[PDB]
Structures are given as C-alpha cells and as structure tokens.
Amino acid sequence: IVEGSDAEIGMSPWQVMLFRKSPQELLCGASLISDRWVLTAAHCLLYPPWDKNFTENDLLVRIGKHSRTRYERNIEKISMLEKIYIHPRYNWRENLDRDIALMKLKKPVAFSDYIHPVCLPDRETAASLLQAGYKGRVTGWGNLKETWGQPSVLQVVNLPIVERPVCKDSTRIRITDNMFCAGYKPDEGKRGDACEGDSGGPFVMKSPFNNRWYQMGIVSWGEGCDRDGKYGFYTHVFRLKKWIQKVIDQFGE
Amino acid sequence: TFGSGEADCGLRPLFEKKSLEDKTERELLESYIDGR
Amino acid sequence: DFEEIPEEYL
Ligand SMILES: CN(C)C(=O)NN(CCCCN)C(=O)O
Ligand SMILES: *[C@@H]1O[C@H](CO)[C@@H](O)[C@H](O)[C@H]1NC(C)=O
C-alpha cells in the first residue's frame, strides 16, 4: 500500500496472508469469509503469461497477522489449503475479468480477537454503498512505492469509489461490469493505492445501517501504483456472489 | 460463509464488539454522506 | 526477510 498508515491491532481481522512455502514469500493478500474459506484474486494463483500456476500444496495461508515478516507466536494461525477454486470464466488472456477465487482450508480456523471473518454483501448492501465518492478501505503488506520500500506492519488506506466513465477513460484496457475502480483524482490532493504484494486483498466498507464490515472488492489490477490519473481496479464481489454461494454450497462451507 | 457474509461477520472483536472505533473509520462513514 | 515458521506448517 502506497500512502497508507499502519493498521491498528485487530483492525482487519479478516486479512489473510497468502504465503509462499518455498521460496518463502508473500504472494498476495486474501480474506477470511468464514471459518474454512478464504477469498482472493484468481491471478494470485494463475497467470499463464508469466508462468504462474499455484497449487494447493504450494501455499500457506497465514491469518491474524500484523507484522509482515515475523512469525507471530500465539497470535497468527497458519493453515493449509484443501482446495482452490478459480472462476471458470476468469479472463487472464485479456483483462482479468472475474479475477476471483476461493480457497478451502484444510481445517476450520478458530476465531480470536485477531481472526474474524468479513461479511459478503447482499444486493441491497451493494446497492447502497457501491457509489461514486463513497470510501472503502484497502489493506495489505504490499510495497509502499512503485519502485523503491516495504512495510513492517499491515498498512491501510481509505479510498473513494470512482465513476465508471472516469475509470474507463483512464486506461486502454476494456473494463467490465465485474470490476470497479477506486482512488483519488489528481485534483483531489490525496493519494493512496494498493501496490505490489497487496493484490487479492479486500476492499471493504462499513455499513452505516448495521455496523458491519462488508467486502465489496478484491484488489485486482492497476497500472503502476498511486500514479496520477490512474486508478485501482477491483473485482466486484457482489456481481460474482452467486458463483461464490454456488461453490461454498456445492463443496463445503 | 455467504449471503451478507456470516452471522457474527463483519463485527470486530476489538472494535465493534467493544464499541470502540478505529482511527479512520469515521472517514468512511462520513463519505456515505455522514454515517448512522 | 521472512522469519522462519514452524516446520509443522511445512
Ligand atoms: C492485463 N492487465 C489488466 C494488467 O494490469 N496488465 N498487467 C498484468 C498483471 C497480472 C499478473 N499476474 C500489468 O500491467 O501488470
Ligand atoms: C495449472 O496446473 C494444473 C495442474 O496442476 C493444470 O491442470 C492446469 O492446466 C494449469 N493451468 C493452465 C496450464 O492453464
């Protein structure tokens, strides 16, 4: 995250760290949606153009973390993956449309002060919060700058959702209804963005109606980090909810 | 796990459950054209 | 830069 701040302890208890077994490295962010399921971006796992094709056995999920590199004894929980599910129509050839995927944990994780799931939005929540100007929050241990360094602790930044047209007009990539973009306008004099290392992480919003946190987006793509006139694109969780339900019901939960 | 997320979903043990607010949540709420 | 995790997780 570029231009964010240190998160407070237990501030995003659904924040998950996708961790590479070997070499040991941070792959991307992710989010805990229940005791056995993690949500992330398909591209964090599969991206043929770069020869990226991660498997269950290649990864580790670390939950309840704060510090990026430390092994937080008695705080974090590390789990293994039972299965990975990528959206059958994720479009890695053209614009990462439907960049989403579910990971089923080998075993349910126990909630604690530092580990707790986020809610998935319903039609109405989506309808009310997913509006230009409304702000969401992104969190992650990704880079602090486009080229640079790296944070010690989880970072956070709040960003405004942007109108579709401005989104479209900011890039040459074909934008779909399964994405939304967010960030400040050059004009705004306020910066911030997700960056390398943050993908797959959650873009969340707090409902003013029921006080709960909802994940409306997944950090998906962007051209550079925090560049002027550029925005972050996120997977539209709600639009892809049916697929999410489908998978959790047909395979576990 | 699903629709509207969980049950206890989205309520943080260290914040919502204790009625404490994080340092910038206000920002969000205020953009929804001022919160609850 | 990553601190070692327990081998039970590997
Ligand atoms: C195709 N799109 C949508 C891009 O953002 N281009 N990329 C691809 C990055 C995806 C790699 N896992 C990039 O610029 O890094
Ligand atoms: C990813 O690897 C799996 C085997 O683990 C393979 O079935 C799938 O074809 C690969 N995805 C490709 C190469 O697009």
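Heads up, chain C uses Swiss-Prot numbers, so what you see runs 55-64.
According to its header, the structure was obtained by X-ray crystallography, 2.0 Å.
Yeah, the Cβs are placed from backbone N, Cα and C, and that goes for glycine too.
In Swiss-Prot, a mutagenesis experiment is listed as C:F56 to Y, annotated with the note No effect. In Swiss-Prot, a mutagenesis experiment is listed as C:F56 to A or W, annotated with the note Slightly decreased affinity for thrombin. In Swiss-Prot, the entry for mutagenesis C:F56 to I, L, T or V states: Strongly decreased affinity for thrombin. The structure shown retains the original residue. Per Swiss-Prot, mutagenesis C:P60 to A or G is noted as: Decreased affinity for thrombin. What Swiss-Prot says about the mutagenesis result for C:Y63 to A, E or L is this: Slightly decreased affinity for thrombin. One entry in Swiss-Prot concerns the mutagenesis experiment C:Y63 to V. Its note says: Decreased affinity for thrombin. Among the mutagenesis entries in Swiss-Prot is C:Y63 to F, noted as: No effect.
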Out of these mutagenesis positions, C:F56, C:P60, C:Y63, which one has the fewest other C-beta atoms within 10 Å of its own C-beta?
C:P60
Between the Cα atoms of C:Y63 (mutagenesis position) and C:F56 (mutagenesis position), what distance do you get, rounded to the nearest Å?
14
